Amino acid sequence: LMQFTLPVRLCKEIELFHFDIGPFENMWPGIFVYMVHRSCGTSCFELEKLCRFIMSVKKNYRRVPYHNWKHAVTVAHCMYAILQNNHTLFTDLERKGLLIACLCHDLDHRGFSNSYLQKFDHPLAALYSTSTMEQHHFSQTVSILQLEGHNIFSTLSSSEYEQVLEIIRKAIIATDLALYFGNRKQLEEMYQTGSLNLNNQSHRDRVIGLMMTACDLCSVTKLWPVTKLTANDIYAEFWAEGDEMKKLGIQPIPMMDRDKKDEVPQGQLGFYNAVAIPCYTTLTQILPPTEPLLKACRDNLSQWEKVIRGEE
Ligand SMILES: O=c1ccn(Cc2ccccc2)nc1-c1ccnn1-c1ccccc1
Ligand SMILES: [Mg+2]
Ligand SMILES: [Zn+2]
């Protein structure tokens, strides 16, 4: 059978949480199939259907600075690392579902927040009043799955198919960071009181949600040079949104104001402290082998503190 193989450095480094997929766009599909074959099996998907699905998903990501095809594959790799470090915790359908959910989680992103869509009065804001872009991303995923020769789940039973699309829907919705705060609090309480039960489906859902947030935020868990350079792409989109807010006659939050570029280092600290560190802390409590994500995140926090202190 046709197993995908990577050069030695990638073969070894792809196993590590802090792996960067590199600047060679044309290797990213092969990298994803490699991860599916090792995470799921060579039999999970028909290679011809999977390759066709991947290339349709790629085509439906836009040429935006951050919310692009590279982000999709980067988020799928973090999930690969979590699944490979927690072999026995996840079902066959979950391993299939979650890598696909990650690849598809920002399909057709325009580089704008749900907030900006609401203030613009975008049609999608009327179709989906909450988790606006996330319901769109799930919609695009179902659209692509329904293209001729793109149904990678065709060999699942009716019930297994409904289950995997339900895993994907919940996983993609959970990437709405507005939903992350409450989800982590609940997981924090369930862990502390000892009521967390991975046989409770509503509990698994919450844990998959936190994994999605962790994979989505995984830029902050890279080596400093990757984290620092990704921050430029993230802020390029924030500043364009801020520009579009000013065009609507609305002063944007400082994070999106390119006039307030001086405030970015302190804004990063807040994000690490309010979002990233709590996310990887709770994830590490629930799934101990994901500790390297927390360790790498703490290292990047310390780098941003150094930027503030003029040490860079
Ligand atoms: O660096 C960042 C700064 C701010 N925010 C958003 C935010 C800040 C404060 C309170 C709430 C929300 N996110 C990031 C970040 C790091 C990695 N990914 N993302 C990200 C996530 C979703 C969308 C776009 C980017
Ligand atoms: Mg998103
Ligand atoms: Zn994302």
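We number chain A the way Swiss-Prot does; in order, the residues shown are 725-1036.
Recorded method is X-ray crystallography, 2.0 Å.
A Cβ is built for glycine as well, from the same backbone N, Cα and C atoms used for every other residue.
What Swiss-Prot lists as active site, proton donor is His791. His791 (active site, proton donor) counts 22 other C-beta atoms within 10 Å of its own C-beta, drawing on all protein chains shown.
According to Swiss-Prot, the 3',5'-cyclic GMP binding site annotation covers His791, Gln992, on the basis of experimental evidence. If you take the C-beta of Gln992 (3',5'-cyclic GMP binding site) and look for same-chain residues 6 or more apart in sequence within under 8 angstroms, you find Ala955, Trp1028, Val1031.
The DSSP secondary structure for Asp830 (mutagenesis position) is coil. Listed in sequence order, the residues of the same chain lying 6 or more apart from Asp830 (mutagenesis position) and placing their CB within less than 8 Å of its CB are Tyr785, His791, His795, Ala796, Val799, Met857, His861, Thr899. Taken from Swiss-Prot, the feature divalent metal cation 1 binding site applies to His795, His829, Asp830, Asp940.
Annotation of the mutagenesis experiment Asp830 to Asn in Swiss-Prot: Reduces activity 1000-fold.
Experimental mutagenesis at this site is recorded by Swiss-Prot as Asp830 to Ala, annotated: Loss of activity and of zinc binding.
Positions annotated as divalent metal cation 2 binding site by Swiss-Prot: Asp830.
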The one of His795, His829 whose CB sees the fewest other CB atoms within 10 Å, among these binding-site residues: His795
Listed recorded positions adjacent to ligand 3, that is, members of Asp830, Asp940, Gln992 whose C-beta is under 6 A away: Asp830, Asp940
Recorded positions near ligand 2 among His791, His795, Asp830, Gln992 (Cβ under 6 Å): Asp830
8 Å Cβ shell about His795, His829, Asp830, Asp940 centroid, divalent metal cation 1 site members excluded: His791, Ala796, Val799, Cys826, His833, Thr899, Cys939
